[PDB]
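Chemist: Okay, here's the structure, questions in a sec.
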Amino acid sequence: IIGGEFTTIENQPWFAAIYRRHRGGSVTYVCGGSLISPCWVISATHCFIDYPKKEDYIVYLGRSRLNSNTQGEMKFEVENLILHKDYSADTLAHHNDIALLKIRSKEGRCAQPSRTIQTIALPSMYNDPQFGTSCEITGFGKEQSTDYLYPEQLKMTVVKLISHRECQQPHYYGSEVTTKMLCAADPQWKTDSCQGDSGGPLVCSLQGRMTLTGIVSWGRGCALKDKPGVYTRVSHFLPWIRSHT
Ligand SMILES: N=C(N)NC(=O)c1nc(-c2ccoc2)c(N2CCCCCC2)nc1N
């Protein structure tokens, strides 16, 4: 997250921290995700496509820090890694960038909700907020494009939804953006998602309900003028989510 503010897991208790085990046994951070039910985390396919083996991954819930344990956290293995069959990557833009992780502890259990662990509601189909609506994004991704390290403490910020028409403009993204993607940015381009925020939540308040509107997917640079963050439009994937869960 470029700009914004540090936070803790109580302010985004559906946030899932996803790591990969290496040959040799070191564990590194991969991507964010969101808990949509006790046994299911939703994320982005591009996070996993290079290493598509479920046994390589570890999922934490209730975690506020990157490389230290948070009190009350839960650790899970990935019992099921489901990537979207129609995923594609061009140079920047990832199509159908959505993935499901079925989680299960070494004791064979799913998430027990707590003060630090809760689910996030999915939107109703094809129902998103209007352009200019302020939404929030959360993650352990880079604080500056030039940074080598990821922040040790969770961050979040606010961005505003951009219309498909505006994001479709050539000075923005041209036809790289489809109707299954959502664009969002700061009016000053001051704050944004970045590398390492992929897979994490874009949350909007719809009709009084906090709703998983987007999944962090891609962008050209981070917090660059005329280059918004691009998000998988969750309300266009409800059948795929339902069928696979
Ligand atoms: N909202 C944005 N403006 N940007 C992002 O959300 C975002 N940005 C980058 C990025 C762009 C230039 O440096 C890093 C990124 N990457 C990691 C993936 C592996 C190839 C490198 C790109 N993933 C992202 N999800």
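Following Swiss-Prot, chain A residues are numbered 179-423, in order.
So how was this one determined? The header says X-ray crystallography, 1.6 Å.
Cβ from N, Cα, C; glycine included.
Quick paste of what Swiss-Prot says about this protein:
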- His224: active site, charge relay system (ACT_SITE)
- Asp275: active site, charge relay system (ACT_SITE)
- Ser323 to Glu: Abolishes phosphorylation, proadhesive function and ability to induce chemotactic response; when associated with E-158 (MUTAGEN)
- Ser376: active site, charge relay system (ACT_SITE)
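Could you tell me the structural context for the features on the list?
Modeler: Sequence-distant neighbours of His224 (active site, charge relay system) (same chain, 6+ residues apart, CB-CB distance under 8 A): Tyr265, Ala267, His272, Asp275, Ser376, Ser395, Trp396.
For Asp275 (active site, charge relay system), the count of additional Cβ atoms within 10 Å of its Cβ stands at 28 [all protein chains shown]. Mapped onto three states, the DSSP output places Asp275 (active site, charge relay system) in coil.
Taking the Cβ of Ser323 (mutagenesis position) as centre and 10 Å as the limit, one finds 13 other Cβ atoms among all the protein chains shown.
Of all Cβ atoms in the shown protein chains, 26 besides its own fall within 10 Å of the Cβ of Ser376 (active site, charge relay system). DSSP assigns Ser376 (active site, charge relay system) to coil in the three-state reduction, placing it in neither a helix nor a strand.
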Chemist: How would DSSP class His224 (active site, charge relay system) in three states?
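Modeler: Looking at the DSSP assignment, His224 (active site, charge relay system) belongs to a helix.
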Chemist: Among the active-site residues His224, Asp275, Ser376, name every one whose Cβ is found under 6 angstroms from ligand 1, counting any of its atoms.
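Modeler: The active-site residues passing the 6 Å Cβ test are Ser376.
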Chemist: What does DSSP call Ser323 (mutagenesis position) in the simple three-state scheme?
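Modeler: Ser323 (mutagenesis position) sits in coil per DSSP, no helix or strand.
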